[PDB]
Amino acid sequence: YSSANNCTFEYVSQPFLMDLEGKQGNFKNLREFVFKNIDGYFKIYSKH
Amino acid sequence: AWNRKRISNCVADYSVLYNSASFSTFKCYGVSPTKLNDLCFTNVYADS
Amino acid sequence: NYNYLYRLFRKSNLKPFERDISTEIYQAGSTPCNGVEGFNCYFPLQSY
């Protein structure tokens, strides 16, 4: 991004950790997300 | 050249406004300043 | 015409077909005014 002017919400979620390998292989894991917006409030869901 | 600010996604209060503050004039229009607690606003600005 | 008074303030609301005549300076919580009319002291009577 270039910059930001006027941010009405900011945010950091819960801590967690990631592997960050530089190798090659089959996808050992899976990630799912359902982004949605209902009645003016954003929401997200997930599973590993 | 007053300063316009944004109060968003937090909880305000009134009881922390006068205990030793002793300001010049505290008043509110269309609602008693005493019951700021029960009332529930949206997208509060701050100009000073 | 300054003979017409309307109540500036009251502790609570009124009742169907109710009248109040007596008068005290509005006082909030502690530090009772006793006619001082300083911070947190306000005059109940109002003039047109």
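Swiss-Prot numbering applies to chain B: residues 352-399, in that order.
The backbone N, Cα and C atoms fix where each Cβ goes, and this holds for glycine too.
Quoting Swiss-Prot on the natural variant B:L368 to I: In strain: Omicron/XBB.1.5, Omicron/EG.5.1. In the three-state DSSP scheme, B:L368 (variant position) falls into the coil class. Of all Cβ atoms in the shown protein chains, 12 besides its own fall within 10 Å of the Cβ of B:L368 (variant position).
Natural sequence variation is annotated in Swiss-Prot for B:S371 to L, with the remark: In strain: Omicron/BA.1. Packing around B:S371 (variant position) is summarised by its Cβ count: 4 other Cβ atoms lie within 10 angstroms of its Cβ, all protein chains included.
Here the residue is the original one, but Swiss-Prot notes a natural variant at this spot, B:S371 to F: In strain: Omicron/BA.2, Omicron/BA.2.12.1, Omicron/BA.2.75, Omicron/BA.4, Omicron/BA.5, Omicron/BQ.1.1, Omicron/XBB.1.5, Omicron/EG.5.1.
Around B:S373 (variant position), there are no C-beta neighbours below 8 angstroms that are at least 6 residues distant in the chain. B:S373 (variant position) carries neither a helix nor a strand DSSP state and counts as coil. According to Swiss-Prot, the natural variant B:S373 to P carries the annotation: In strain: Omicron/BA.1, Omicron/BA.2, Omicron/BA.2.12.1, Omicron/BA.2.75, Omicron/BA.4, Omicron/BA.5, Omicron/BQ.1.1, Omicron/XBB.1.5, Omicron/EG.5.1.
In Swiss-Prot, a natural variant is listed as B:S375 to F, annotated with the note In strain: Omicron/BA.1, Omicron/BA.2, Omicron/BA.2.12.1, Omicron/BA.2.75, Omicron/BA.4, Omicron/BA.5, Omicron/BQ.1.1, Omicron/XBB.1.5, Omicron/EG.5.1.
In Swiss-Prot, the entry for natural variant B:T376 to A states: In strain: Omicron/BA.2, Omicron/BA.2.12.1, Omicron/BA.4, Omicron/BA.5, Omicron/BQ.1.1, Omicron/XBB.1.5, Omicron/EG.5.1. The structure shown retains the original residue.
The two recorded residues, B:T376 (variant position) and B:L368 (variant position), have Cα atoms 11 Å apart. Counting only same-chain residues six or more apart in sequence, none has a Cβ lying under 8 angstroms from the Cβ of B:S375 (variant position).
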